[PDB]
2 protein chains.
Amino acid sequence: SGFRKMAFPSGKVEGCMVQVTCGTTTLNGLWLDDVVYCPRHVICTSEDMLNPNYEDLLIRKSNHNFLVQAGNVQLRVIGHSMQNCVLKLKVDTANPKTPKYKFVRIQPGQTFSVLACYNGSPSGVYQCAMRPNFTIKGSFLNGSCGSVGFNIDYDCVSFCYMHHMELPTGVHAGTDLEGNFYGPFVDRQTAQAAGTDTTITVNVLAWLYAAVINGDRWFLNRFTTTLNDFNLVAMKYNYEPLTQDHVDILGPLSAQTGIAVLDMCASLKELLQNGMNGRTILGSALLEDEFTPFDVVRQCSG
Amino acid sequence: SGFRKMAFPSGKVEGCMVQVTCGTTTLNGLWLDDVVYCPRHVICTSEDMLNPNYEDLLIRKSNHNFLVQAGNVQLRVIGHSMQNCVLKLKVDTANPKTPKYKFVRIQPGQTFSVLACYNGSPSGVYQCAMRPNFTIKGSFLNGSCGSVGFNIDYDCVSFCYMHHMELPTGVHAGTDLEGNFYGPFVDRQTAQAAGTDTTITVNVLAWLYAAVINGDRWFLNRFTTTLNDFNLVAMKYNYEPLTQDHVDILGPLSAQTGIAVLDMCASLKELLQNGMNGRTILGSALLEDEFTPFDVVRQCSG
Ligand SMILES: CNC(=O)[C@H]1C[C@H](n2c(-c3cncc4ccccc34)nc3cccc(C(=O)N[C@@H](C)c4ccc5ccccc5c4)c32)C1
Ligand SMILES: CNC(=O)[C@H]1C[C@H](n2c(-c3cncc4ccccc34)nc3cccc(C(=O)N[C@@H](C)c4ccc5ccccc5c4)c32)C1
């Protein structure tokens, strides 16, 4: 029993992290086969970021302008290209530790593990969620650019995030592994800011199911709500609308606990309208929204 | 910026996890050099656990009674011995992925990363703390016995915990890697239970320093307290006594933020006496006590 913020084992990703140096700036890169992936703003000076034309800036660079270091051995760059906002450095050596992997662009509300890295060396691992406003509330300092987020399914590492920048509110913005930013953010020094955020409703419900699985029932009630009447309350408390697909996704958890999905919704409605009254759920005094239904199944069932 | 429950990268430990099978029971083992470490109750039937004499039970076993499987390859047991409550199976092959490692017995209040494992395959990683009552609030299901806890310093893996059992309250008890249980617990089916627990005061203070480092100051005040007057309040709220050594340990964090340790104590005193009044600290509505001063330095400074 028990319930924790569980990250995936990071070993398969640790063997892929390298250090990329262009000029006076150094960040992290992802080494898969004979290609190293890193944010394209590694080629930019501080003055370049005011209004960068990356096509113009990259054509002035050559292969020897990039130093790739994997642990102790230096990797030679034999080719470079630009795909959206990620730079791809072809190297003469294929990574022998390359795992089975995919590149996946995730939806808001989905979770992933983050391997925080500095100078190509892994520093720590933690679980994150893609917020509805397409930021992540990570833990990143200077030099963490190029750290990646990922999920693991059986044997395959699904990379879904690469860290690019920190917004003024202290939250973080990045791209998928093919260089497309999540949200409206761009790799340029401008006045962009994180938009208003909402609570991931389907995740709160899954986490309430996790509490029931672990033997906590104090928040349940005898009531049921309609999907429409629940979403009227969700809108009032800045919660994401609950769809029929979300209800269908919560099916297995509802079947294991014997609590209908719309019954759990009436419980969440009561929790939003009255608060938690000094009690806690799974050790938290707040409704937690960074566990997907799949996260709960993975941990409460192994 | 940001602050998360950060576990250590688990790659060095993943390469050491194996599966140990004795009879009809299977659990996890730790493979370092030519020795596999696992809980000694792997040799026990359910009826053996009522009043086991492990010396008597192990002398009836032979090397071929143990099946050790590292991924796909089966490892041959060439010797077995018992050290306190851990069984040591000598194998004919030394683990090529053996990292630099120590065995360390930690103090209550210290934190470590847990690599939850099932059938020798890593399932997830999360951060834990040794509670003052010598239990851990982990996330473990059936088959997780043999999973280990660890810290990493530079290149060395300091193993400090091996999972043995789950107590009736759903918390977990285990040993160091030399077989000595934390707390008064024993590997026998008896009516043992977790004792009353307390809050790790020095950790709450470090976590308040982390909040200041990340730009939050709403809980600070102009007041100071004496160490004796603070401990009078700590005792009232089931907090661990704060020692001069704890004050000295919080030195670097106090120097970086410019907030004296006893000044932070007056802030914590006010927080305990009035609550948090609907506000949050680092995204939590409760005072968090599973970050050591070293944990905060590691994450807020990289
Ligand atoms: C809005 N700025 C940004 O978030 C900048 C500062 C960021 N940084 C980080 C970094 C990553 N997580 C969190 C951070 C917190 C504090 C300081 C730095 C970081 N680790 C880095 C490693 C190497 C270089 C940079 C850097 O500074 N690069 C320069 C060329 C730069 C300048 C302005 C930029 C504006 C927008 C996007 C990218 C921009 C990029 C790095 C990119
Ligand atoms: C108080 N019981 C226990 O916590 C028992 C049940 C535990 N278990 C776990 C396990 C580990 N985390 C959490 C669990 C939650 C639910 C069920 C099992 C676990 N994964 C296991 C993998 C293999 C075997 C066992 C097991 O069941 N072994 C048998 C011989 C046993 C029986 C009674 C015991 C009493 C005390 C100590 C050890 C005892 C051990 C395993 C050891």
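Going by Swiss-Prot, the residues shown for chain A are 3264-3565, listed in order.
Method of determination (from the header): X-ray crystallography, 2.1 Å.
Cβ atoms here come from the backbone N, Cα and C positions, even for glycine.
According to Swiss-Prot, the feature active site, for 3CL-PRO activity maps to A:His3304. If you take the C-beta of A:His3304 (active site, for 3CL-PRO activity) and look for same-chain residues 6 or more apart in sequence within under 8 angstroms, you find A:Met3312, A:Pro3315, A:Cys3348, A:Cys3408, A:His3427, A:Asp3450.
Positions annotated as active site, nucleophile by Swiss-Prot, on the basis of experimental evidence: A:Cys3408. DSSP assigns A:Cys3408 (active site, nucleophile) to coil in the three-state reduction, placing it in neither a helix nor a strand.
Looking at Swiss-Prot, the entry for natural variant A:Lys3353 to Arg says: In strain: Beta/B.1.351. Just so you know, the Cβ of A:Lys3353 (variant position) picks up 15 other Cβ atoms within 10 Å once every protein chain is counted.
In the three-state DSSP classification, A:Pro3395 (variant position) falls within coil. Summarising the environment of A:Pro3395 (variant position), the number of other Cβ atoms within 10 Å of its Cβ, over all protein chains shown, is 20. A:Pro3395 to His appears in Swiss-Prot as a known natural variant, with the remark: In strain: Omicron/BA.1, Omicron/BA.2, Omicron/BA.2.12.1, Omicron/BA.2.75, Omicron/BA.4, Omicron/BA.5, Omicron/BQ.1.1, Omicron/XBB.1.5, Omicron/EG.5.1.
A:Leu3468 (variant position) counts 27 other C-beta atoms within 10 Å of its own C-beta, drawing on all protein chains shown. In Swiss-Prot, the entry for natural variant A:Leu3468 to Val states: In strain: Zeta/P.2. The structure shown retains the original residue.
Rounded to a whole number, the C-alpha distance linking A:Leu3468 (variant position) with A:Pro3395 (variant position) is 16 angstrom. Counting Cβ atoms from all protein chains shown, A:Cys3408 (active site, nucleophile) has 24 others lying within 10 Å of its own Cβ. Checking the variant positions A:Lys3353, A:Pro3395, A:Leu3468 against ligand 1, none has a C-beta less than 6 Å from an atom of that molecule. Reduced to three states, the DSSP call for A:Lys3353 (variant position) is strand. Across the fold, the C-alpha of A:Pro3395 (variant position) and the C-alpha of A:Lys3353 (variant position) stand 34 Å from each other.
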